[PDB]
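What follows is one structure encoded as structure tokens, with my remarks underneath.
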Amino acid sequence: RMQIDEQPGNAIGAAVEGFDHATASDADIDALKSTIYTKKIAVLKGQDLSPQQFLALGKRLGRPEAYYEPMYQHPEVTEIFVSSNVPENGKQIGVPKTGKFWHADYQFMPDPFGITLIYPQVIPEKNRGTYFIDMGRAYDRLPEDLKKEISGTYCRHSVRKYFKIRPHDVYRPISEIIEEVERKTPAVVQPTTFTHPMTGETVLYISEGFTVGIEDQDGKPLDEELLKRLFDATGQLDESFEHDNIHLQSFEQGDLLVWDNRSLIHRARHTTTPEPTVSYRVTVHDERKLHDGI
Ligand SMILES: C[C@H](CC(=O)O)NC(=O)C(=O)O
Ligand SMILES: [Fe+2]
């Protein structure tokens, strides 16, 4: 039935053939999750699923959690995060072109989930994909001066930079929305590096989209150049996307991307044209927290 073909050596990614979430065994799920923690990306091939079946597939990997802002939610399945620029019956479903920035999912939240699932529905014919950076691999290749400078430091993550304007936000003062974002989703504090509870790797838990500051042990803020140097060194400032840390993951019809939300930061690659693009997303919590300090 299920057959996992991992990429050779330390290459990122792994293809999964003949996977049926309804008939997959417990050993198939454990082996798949083990591939996600080690190969970071698991591409399920030939997935023809309804929105209800996509949620049932995500339930096999963990406990799904719906996005906190309801305008992203699928009308039928509230646990499905919808990124869509294609109206259905003239109504806007989801939010158009999400995640066009380096980030980890729910990084700005106090308890991020460990597994992210992406099921593209409408795929533009050419320049479409998703960039990826292994922050565990990025920390290992950091310069020694940066490793010891961030030792014992903390980082603050906030969605204040890419919080999308909601339909009911029209005609409201922009400072009224800013204070609402800082009230409902205040900046969370995480250690700059944590230990992956599944693999034991040291993960540099930062992202240009969500990480807004860096502090030492006492919470005393450090110069924001330290964060900018970390973004530059890991490849999050390369607008050409030719950095060695950057991996471009494309997909065909029927692919279902399941990747490690602890180690990986990602960025949506969209066309420079108004070409239709629809993607469904399910995000689940596994048997452990983001790290053993949460
Ligand atoms: C703000 C952003 C959605 C968007 O780009 O509109 N949130 C996430 O990506 C997530 O953490 O799930
Ligand atoms: Fe995302």
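One is the number of the first residue shown, and numbering goes on along the chain from there.
Quick reminder: no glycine exception, Cβ is built from N, Cα and C everywhere.
Look at Swiss-Prot and you will find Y67, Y72, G99, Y106, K164, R281 tagged as (3R)-3-[(carboxymethyl)amino]butanoate binding site, backed by experimental evidence. On its own chain, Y67 ((3R)-3-[(carboxymethyl)amino]butanoate binding site) has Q73, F81, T283 as residues at least 6 apart in sequence with a Cβ closer than 8 Å to its own Cβ. DSSP gives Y67 ((3R)-3-[(carboxymethyl)amino]butanoate binding site) a coil state; it is part of no helix or strand.
As annotated by Swiss-Prot, (3R)-3-{[carboxy(hydroxy)methyl]amino}butanoate binding site applies to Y67, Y72, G99, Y106, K164, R281. The C-beta environment of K164 ((3R)-3-[(carboxymethyl)amino]butanoate binding site), restricted to residues of the same chain at least 6 apart in sequence and closer than 8 Å, consists of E69, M71, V95, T98.
Around the Cβ of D105 (Fe(2+) binding site), the same chain contributes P112, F113, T116, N261, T283, each under 8 angstroms and 6 or more positions distant in sequence. Residues or ranges marked as Fe(2+) binding site in Swiss-Prot: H103, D105, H266.
Annotation source Swiss-Prot lists 2-oxoglutarate binding site at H270. Neighbour list (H270 (mutagenesis position), Cβ cut-off 8 Å, at least 6 residues apart, same chain): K97, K100, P124, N127, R128, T277.
Quoted from Swiss-Prot, the note attached to the mutagenesis of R128 to E (Swiss-Prot position 127) states: Decreased catalytic activity.
In three-state terms derived from DSSP, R128 (mutagenesis position) belongs to neither a helical nor a strand segment and is classed as coil. For the mutagenesis result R128 to Q (Swiss-Prot position 127), the note given in Swiss-Prot is Decreased catalytic activity.
The DSSP secondary structure for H270 (mutagenesis position) is coil. Recorded in Swiss-Prot as a mutagenesis result, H270 to Q (Swiss-Prot position 269) carries the remark: Loss of the ability to produce both INBA and succinate from CABA and 2-oxoglutarate.
Within 8 Å of the centroid of the Cβ atoms of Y67, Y72, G99, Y106, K164, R281, where the record puts (3R)-3-{[carboxy(hydroxy)methyl]amino}butanoate, the same chain has further Cβ atoms from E69, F81, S83, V95, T98, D105. Of the listed recorded positions, namely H103, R128, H266, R281, the sparsest CB environment within 10 A is found at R128. Taking the centroid of the Cβ atoms of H103, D105, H266 as the Fe(2+) site, the other same-chain residues with Cβ within 8 Å of it are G99, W102, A104, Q107, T116, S207, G209, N261, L264, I265, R267.
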